[PDB]
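Chemist: One structure, pasted below without further comment.
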Amino acid sequence: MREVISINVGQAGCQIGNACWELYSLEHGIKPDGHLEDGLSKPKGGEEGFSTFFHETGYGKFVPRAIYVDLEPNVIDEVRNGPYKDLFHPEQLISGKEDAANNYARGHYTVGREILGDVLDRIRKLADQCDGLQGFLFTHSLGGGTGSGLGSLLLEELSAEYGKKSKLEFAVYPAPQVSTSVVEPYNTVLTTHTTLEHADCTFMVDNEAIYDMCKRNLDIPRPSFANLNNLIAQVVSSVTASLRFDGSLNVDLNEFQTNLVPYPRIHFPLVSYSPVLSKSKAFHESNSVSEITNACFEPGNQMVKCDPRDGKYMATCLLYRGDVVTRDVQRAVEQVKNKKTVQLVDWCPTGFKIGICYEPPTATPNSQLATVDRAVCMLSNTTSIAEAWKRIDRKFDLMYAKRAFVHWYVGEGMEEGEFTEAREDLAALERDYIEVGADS
Amino acid sequence: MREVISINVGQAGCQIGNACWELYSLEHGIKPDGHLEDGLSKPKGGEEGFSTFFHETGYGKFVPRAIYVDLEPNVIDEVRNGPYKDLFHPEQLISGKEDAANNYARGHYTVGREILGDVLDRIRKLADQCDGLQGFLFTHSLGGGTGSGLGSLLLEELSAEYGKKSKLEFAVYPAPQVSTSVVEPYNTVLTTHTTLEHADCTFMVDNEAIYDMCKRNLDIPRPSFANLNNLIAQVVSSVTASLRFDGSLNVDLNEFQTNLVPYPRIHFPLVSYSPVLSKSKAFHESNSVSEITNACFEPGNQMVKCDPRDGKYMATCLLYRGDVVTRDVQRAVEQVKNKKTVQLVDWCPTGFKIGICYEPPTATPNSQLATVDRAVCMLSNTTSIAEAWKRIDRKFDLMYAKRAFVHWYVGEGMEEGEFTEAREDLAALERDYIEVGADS
Amino acid sequence: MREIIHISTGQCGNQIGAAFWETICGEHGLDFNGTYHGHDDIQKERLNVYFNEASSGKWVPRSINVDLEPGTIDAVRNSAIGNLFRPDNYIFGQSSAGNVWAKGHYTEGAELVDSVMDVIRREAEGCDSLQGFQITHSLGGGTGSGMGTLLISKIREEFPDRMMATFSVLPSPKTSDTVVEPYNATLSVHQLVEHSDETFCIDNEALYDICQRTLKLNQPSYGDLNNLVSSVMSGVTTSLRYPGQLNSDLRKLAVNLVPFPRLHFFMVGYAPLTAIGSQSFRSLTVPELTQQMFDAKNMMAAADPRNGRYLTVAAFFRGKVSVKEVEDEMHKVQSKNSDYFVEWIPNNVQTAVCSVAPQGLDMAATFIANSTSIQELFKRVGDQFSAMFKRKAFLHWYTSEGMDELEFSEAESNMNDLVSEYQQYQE
């Protein structure tokens with residue numbers, strides 16, 4: 001109950017991982033090659049953590065404990081020819097050599113599970129290497145079939161092997177406006193059932209919203225995927241805020257599923273990060289936490305193309321970094337309640353989890369986010385993505401009228417029954433989304 | 001009860017010997033020609049040992065006490081034209097001049113025993129040269145007929161002359177996947193009976209497993225026989241770990257047959273060496289003894305193409321070099337017992353022989369093995385090679401249906417009765433392998 | 001136990017032996033005036049196999065060349081390197097064997113062969129480590145088939161512990177230089193099978209095919225073919241005269257490759273088969289040599305390998321080679337070519353490693369194997385007899401000296417027995 005293992009699947013997941021370990025090296029003072037250069041704190045390991053994500057080598061080196069699994073060797077080569085070679089163990093970089101699809105056509109079938117044995121053996125050896133195990137971090141793209149298929153397969157495998165560890169999945173969802181490839185909705189929904197049956201906490205991120213805030217908040221005319229990776233890297237690394245730094249009231253990973261999820265039911269909270277400003281707008285804004293919370297409530301900063309204020313209230317967590325005052329945040333949340341926001345349920349009935357962290361918020365030099373003395377990361381399991389899955393499901397109905405793909409899907413061994421079961425599972429999930437707020 | 005005499009038969013055995021004396025010169029500080037250059041320690045002789053393998057010349061020189069017997073003069077010439085000429089006595093290099101087979105066709109028959117008299121006289125003179133005698137070291141290849149035949153003949157001869165000294169045989173077994181020559185299984189099994197009746201402790205080594213670990217652990221695309229010789233040279237020279245260097249709890253050669261072999265029955269323990277890493281992977285691994293033991297339990301590091309975890313438990317010895325902690329190793333072995341490994345027998349019922357050595361582990365500059373602060377050599381008489389002899393015996397049955405060789409074998413003086421007796425001896429050995437674990 | 005005495009007989013045998021001599025003197029290095037060129041040590045003790053130290057640091061061959069026509073030695077001593085040959089090595093007479101088997105050794109061929117046997121004896125006590133006997137002759141040629149078998153008979157009589165190596169050239173069943181060429185060939189193999197321990201199948205038409213396929217040779221010349229066969233002959237003993245991982249000897253061939261002394265026919269394959277104009281475009285590696293080895297158009301038997309099956313195959317590799325490449329390729333071929341291997345070895349393989357690289361090349365190998373395709377050639381020759389020789393035309397030339405039909409019937413029974421052995425061991 002000490003270490004967290006992170007696995008990235010797909011090119012997008014690998015880029016996100018690269019960005020996030022670059023940050024981790026940045027705030028914790030590890031040079032882009034490690035050992036050291038030099039150690040900073042007190043507390044960064046020792047005392048623990050680290051080790052929480054970086055293995056503490058006996059020689060004094062710091063080694064990230066991650067497994068790069070992919071069937072496209074280009075990403076592994078790009079990782080290995082850069083400064084990342086000194087951070088990842090050679091045996092942890094599982095480079096694939098078979099390319100027949102990208103990738104869900106064969107990824108979620110017999111083609112992938114003769115390699116999964118080696119992956120499970122390696123992760124078991126890594127778990128035996130460390131003392132204890134707390135949870136897993138997942139970073140895969142639901143657009144790319146590699147991420148969907150391989151990540152889902154690992155999900156059922158590691159839910160079977162332990163079944164007692166927290167499962168955190170940062171899945172990149174396809175843009176609801178347009179899809180880069182047509183098969184992405186299949187790659188998402190044919191694994192949504194496995195996610196429902198084999199996940200504990202899933203985080204939804206949309207590239208369209210990140211691009212929107214880059215165009216608007218960052219004033220960037222041509223946003224890049226690297227900027228998105230860096231932004232979601234801060235989002236991930238602020239969660240994950242009190243687990244590596246001292247705080248007055250630290251937040252535990254189990255606490256999330258104790259308070260946000262009181263049922264064997266919906267466990268898919270939203271995330272939001274704020275303030276979001278450029279280096280040129282830092283000379284005019286010194287706002288308090290109330291406006292930061294208001295920015296979090298904005299649809300554009302929720303990483304979902306929907307209105308979070310049109311939904312119904314659910315238990316939420318507020319995480320604070322830097323210089324914050326409890327009276328100020330209590331006043332802010334009381335004002336938010338006074339403004340008659342999303343309809344409060346009668347089961348909590350009003351629960352605002354407040355997290356305070358001493359460390360100042362940090363920003364990436366590769367990104368245009370200005371360093372701020374206080375930041376808010378808000379987690380809420382709001383039912384406002386229900387219309388998002390409804391739009392995806394309408395797309396599903398219209399492209400399932402002809403079924404458009406069942407030729408290959410049946411030819412490899414599947415049949416329309418699985419698609420119908422996924423359809424009715426999604427319908428049941430939407431109905432539960434409506435009912436959980438309709439009961440109150 | 002002080003000196004150990006080593007004899008190498010066959011080209012493979014000669015290469016292994018060359019490598020192992022090169023190492024012995026390396027750690028004990030003898031230059032590739034000897035005298036000295038210079039003496040190191042304190043303890044290396046004096047105080048004793050040495051002399052344990054190197055004769056202590058009155059002039060101050062160090063002379064290995066080995067006998068090179070072979071009927072192919074090319075190996076002897078290769079030894080004599082290199083730096084090995086200053087280490088071996090001219091009369092100890094028995095160069096042969098008769099080539100009619102390679103070599104078991106005539107090696108195990110009247111053709112070899114008119115030269116064995118000179119070999120026995122020379123080894124008797126060498127034994128009279130030194131004070132006392134402890135045991136013998138054998139290095140021969142069961143593939144090459146020279147090794148099989150001549151080594152077996154020496155086995156019965158020196159079991160008859162003394163019958164009270166320990167007999168250690170490092171026999172190179174043919175690869176179970178494919179055989180370099182067809183007659184190698186005969187060269188092995190027609191002497192397996194003599195080995196059973198005239199050996200005390202035999203070590204099994206497979207070239208295929210060494211090549212597998214060179215390709216995987218060493219990341220060597222083209223492994224060489226020299227690398228195999230160096231690896232098994234460290235394996236031999238770490239046995240043979242506390243006999244030449246000081247240790248908190250030294251292990252005696254007789255102790256092996258007192259604890260591992262409690263019967264007049266099976267005395268063929270496996271060996272394994274770990275950690276096995278390259279010079280480029282030494283910047284990421286600082287593991288403890290638990291993972292080293294786990295690597296020892298891996299089938300790939302057992303030098304046998306079988307699963308050692310599928311067998312049944314037998315008394316084992318653990319030898320440790322460098323900086324080790326008894327509490328750590330007790331914790332590691334207790335964890336291994338907790339993981340429900342090979343079924344423990346009720347006769348020991350649980351015996352883990354632990355050996356601690358002060359000297360750090362050593363590696364060959366000619367090999368790509370990185371120097372490590374702690375290493376494990378594990379010896380166990382596990383019954384997991386039973387299916388290996390079963391596969392060899394199935395090969396025997398299929399190529400004995402036509403018998404394929406009995407023309408020459410009978411023409412020189414043998415007959416099918418010897419082959420049938422060897423067949424039933426191997427069957428009885430496999431049955432005993434099953435029964436010794438089936439009794440518990 | 002390394003020295004080899006090279007016996008030469010027959011019209012084609014003299015040329016093959018001479019070409020082998022130039023290939024040897026070029027591969028180890030020795031000018032014809034007696035100048036040392038070995039580099040440095042291993043090329044000095046190994047030349048005692050073929051040469052003996054004369055006075056003033058001179059090296060001379062130990063080889064008895066015999067032929068009834070004395071015109072070939074004139075094209076040897078005055079031509080390219082044969083000047084080292086001592087004058088006593090020239091044992092020649094007058095004038096020919098008649099290009100037949102009745103006069104080859106039965107009546108007139110047994111006169112000077114006593115002196116040949118005496119000089120073989122004197123070379124025997126002149127030799128210290130006599131190992132094997134190399135003979136090059138023609139199966140259908142009158143001289144080579146004539147006294148070659150009788151020389152084999154004496155060399156068996158006087159050396160019962162020494163094996164014999166034969167490299168007779170088998171005439172093709174479709175080319176007929178003379179009407180009695182297969183007749184002489186079969187009258188020779190009548191005793192060859194009863195007096196030899198191993199032999200190689202050599203066909204000139206296969207050489208022509210490989211020249212027109214890979215070499216693209218425009219001029220049909222026997223010199224290039226002699227060069228190729230001499231390179232193969234040197235390669236089969238580079239393992240013995242140059243140490244490697246596994247040195248191979250002719251007795252090792254008898255033990256491993258030969259299933260029993262009755263069946264000793266082998267087909268020969270060589271690699272690489274490359275010509276000028278393709279040297280700068282290929283990578284010469286072990287796998288490529290392997291696909292050139294099992295290629296159906298590279299052996300010189302010449303028969304069809306993938307319509308039958310192999311009984312045992314061997315590899316004799318030369319040059320700087322790693323142990324892993326050859327064994328990995330052998331796993332590959334045993335995985336993909338498992339159907340044509342016999343199901344009782346079951347791993348048909350014999351490997352040998354040579355240190356020095358071949359002359360004029362980087363990496364090379366020789367192919368020795370046993371298949372069921374030689375019985376097809378045998379039945380072709382038998383059918384040729386059963387067709388042509390039932391008329392008893394021009395057959396009196398042999399019965400005039402005392403030949404009986406019993407010998408021919410016994411030879412037919414022998415070839416039937418060879419076919420049955422080739423079917424035991426089914427195709």
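Header says: electron microscopy, 6.6 Å.
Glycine is treated like the rest: Cβ placed from N, Cα and C.
In case it helps, Swiss-Prot gives these features for our protein:
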BINDING   B:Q11, B:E72, B:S141, B:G145, B:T146, B:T180, B:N207, B:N229  GTP binding site
BINDING   B:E72  Mg(2+) binding site
MUTAGEN   B:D252 to A  Poisonous alpha-tubulins that cause lethality. Microtubules do not depolymerize
MUTAGEN   B:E255 to A  Poisonous alpha-tubulins that cause lethality. Microtubules do not depolymerize
ACT_SITE  B:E255  active site
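Help me picture these features in the structure, burial and contacts included.
Modeler: Here the Cβ of B:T180 (GTP binding site) has 22 other Cβ atoms within 10 Å, regardless of which shown protein chain they belong to.
Taking Cβ-Cβ distances under 8 Å and a sequence gap of 6 or more within the same chain, the neighbours of B:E72 (GTP binding site) are B:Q11, B:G96, B:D99, B:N102, B:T146. DSSP classifies B:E72 (GTP binding site) as coil under the three-state reduction.
In the three-state DSSP reading, B:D252 (mutagenesis position) counts as coil. Within 10 Å of the C-beta atom of B:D252 (mutagenesis position) sit 11 other C-beta atoms, taking all shown protein chains into account.
Applying an 8 A CB threshold to same-chain residues 6+ apart, the list for B:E255 (mutagenesis position) reads B:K353.
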Chemist: How many whole Å apart are the CA atoms of B:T180 (GTP binding site) and B:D252 (mutagenesis position)?
Modeler: 37
Chemist: Given the binding-site residues B:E72, B:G145, B:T146, B:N207, which pass a C-beta cutoff of under 8 Å against chain C? Sequence order please.
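Modeler: Contact set vs C: B:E72.
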Chemist: I'd like the number of other C-beta atoms within 10 A of the C-beta of B:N207 (GTP binding site), please.
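Modeler: By my count, 22.
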Chemist: Whole-number Å only: compute the distance from the Cα of B:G145 (GTP binding site) to the Cα of B:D252 (mutagenesis position).
Modeler: 33
Chemist: For the GTP binding residues given in the record (B:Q11, B:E72, B:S141, B:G145, B:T146, B:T180, B:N207, B:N229), what is the largest pairwise C-alpha separation in angstrom?
Modeler: 22
Chemist: Count the other Cβ atoms sitting within 10 Å of the Cβ of B:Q11 (GTP binding site), across every protein chain shown.
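Modeler: There are 24 of them.
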Chemist: When you measure from the Cβ of B:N229 (GTP binding site), how many other Cβ atoms are you left with inside 10 Å?
Modeler: 25
Chemist: For B:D252 (mutagenesis position) and B:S141 (GTP binding site), determine the Cα separation and express it in whole Å.
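Modeler: On Cα coordinates alone, these residues lie 27 Å apart.
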Chemist: Indicate whether B:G145 (GTP binding site) is helix, strand or coil by DSSP.
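Modeler: For B:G145 (GTP binding site) - judged by DSSP and reduced to three states - the answer is helix.
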Chemist: Name, in the order they occur in the sequence, the residues of the same chain whose CB lies under 8 A from the CB of B:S141 (GTP binding site) and which sit 6 or more residues away.
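Modeler: The list for B:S141 (GTP binding site) reads B:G10, B:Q11, B:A12, B:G13, B:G147, B:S148, B:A171, B:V172, given in order along the sequence.
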Chemist: Please work out the number of neighbouring Cβ atoms within 10 Å of the Cβ of B:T146 (GTP binding site), leaving out its own Cβ.
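Modeler: Result for B:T146 (GTP binding site): 29 neighbouring Cβ atoms inside 10 Å.
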